[PDB]
Amino acid sequence: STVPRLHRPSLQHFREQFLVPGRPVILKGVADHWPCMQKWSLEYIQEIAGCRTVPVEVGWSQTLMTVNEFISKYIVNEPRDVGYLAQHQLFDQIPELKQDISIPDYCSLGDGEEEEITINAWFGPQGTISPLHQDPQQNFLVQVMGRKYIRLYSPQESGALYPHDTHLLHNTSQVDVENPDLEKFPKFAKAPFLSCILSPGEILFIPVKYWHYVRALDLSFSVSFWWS
Ligand SMILES: O=C(O)c1cc(C(=O)O)c(NCCCCc2ccccc2)cn1
Ligand SMILES: [Mn+2]
């Protein structure tokens, strides 16, 4: 079934119904009017960040290039590979971009410091795919440009997701979510999940260790906040 959408819930409501029990939710009316939502065109991104060097994941491999090169090679021209400017602390690198976002007030319910919140950018063409994986902190994933298809599996379902047994990949499923090998991973078919299409201005709360899988449906720009 679908992830529920709530408009600006109170801190106490979010705390009691979603944060403490660990249940996903989409927050509406929270990041709606952040400046990024109007300002961040390709042209703007090129104007403010075009010359800066960013890590880019291709395919698999990790390379470096300028924002301008990334846009030219992987977005506007018929790309030859899938390239993704993934999990990069762009706003520490380019503080002028911090003015276009905020830290959600709900982060202040956590047991951590705001100085410890990790803000990552996720910028890429249609077709970028995460593997199904879990992270060790809470997350608000803020959609700014385009749409993402996201599937969520509780940590209670980890057995049916066949994590990699290599310690470096223990947080990642062996299963291709959208075309699963059920002859090898038969328990995956039975595992209940939530899903959504996350659209611009929406925030997805992914509870700590919730398994998530993400596919960009369009040219996409997302900002995640990892917090505790
Ligand atoms: O916010 C999160 O914690 C979060 C967000 C996303 C997201 O994509 O939005 C995500 N996906 C992983 C990227 C996979 C690498 C890759 C993919 C295709 C091509 C080359 C490289 C993981 N986690
Ligand atoms: Mn993640």
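Each residue's number is its place along the chain shown, starting with 1.
Structure determined by X-ray crystallography, 1.7 Å.
Using the three backbone atoms N, Cα and C, a Cβ is placed for every residue, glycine included.
Database features, via Swiss-Prot:
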type: BINDING; residues: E57, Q87, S130; note: protein binding site
type: DOMAIN; residues: 83-228; note: domain 'JmjC'
type: BINDING; residues: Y84, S130, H133, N139, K148, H212, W226; note: 2-oxoglutarate binding site
type: MUTAGEN; residues: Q87 to A (Swiss-Prot position 275); note: Loss of L-arginyl 3-hydroxylase activity toward RPS6. Loss of peptidase activity toward methylated histones
type: MUTAGEN; residues: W122 to A (Swiss-Prot position 310); note: Loss of L-arginyl 3-hydroxylase activity toward RPS6
type: MUTAGEN; residues: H133 to A (Swiss-Prot position 321); note: Loss of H3K36me2 demethylase activity
type: BINDING; residues: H133, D135, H212; note: Fe cation binding site
type: MUTAGEN; residues: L168 to A (Swiss-Prot position 356); note: Reduces L-arginyl 3-hydroxylase activity toward RPS6 substrate
type: MUTAGEN; residues: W226 to A (Swiss-Prot position 414); note: Reduces L-arginyl 3-hydroxylase activity toward RPS6
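Here the features listed in Swiss-Prot are placed on the structure.
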residue	record	DSSP (3 states)
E57	protein binding site	strand
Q87	mutagenesis position	strand
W122	mutagenesis position	strand
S130	protein binding site	coil
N139	2-oxoglutarate binding site	strand
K148	2-oxoglutarate binding site	strand
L168	mutagenesis position	helix
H212	2-oxoglutarate binding site	strand
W226	mutagenesis position	strand
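Counting in whole angstrom, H133 (mutagenesis position) lies 6 from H212 (2-oxoglutarate binding site) by their C-alpha atoms. Cα of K148 (2-oxoglutarate binding site) to Cα of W226 (mutagenesis position): a distance of 18 Å. Reported as a whole number, the C-alpha separation between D135 (Fe cation binding site) and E57 (protein binding site) equals 19 Å. For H212 (2-oxoglutarate binding site), the same-chain residues that are 6 or more apart in sequence and have a Cβ closer than 8 Å to its Cβ are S130, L132, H133, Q134, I150, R151, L152, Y153, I206.
Around the Cβ of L168 (mutagenesis position), 7 further Cβ atoms fall within 10 Å across all displayed protein chains. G59 and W60 bracket a stretch of 7 residues that the deposited model omits, and the distance between their Cα atoms is 4 Å.
Put plainly, the recorded positions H133, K148 were compared by Cβ crowding within 10 Å, and the winner is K148.
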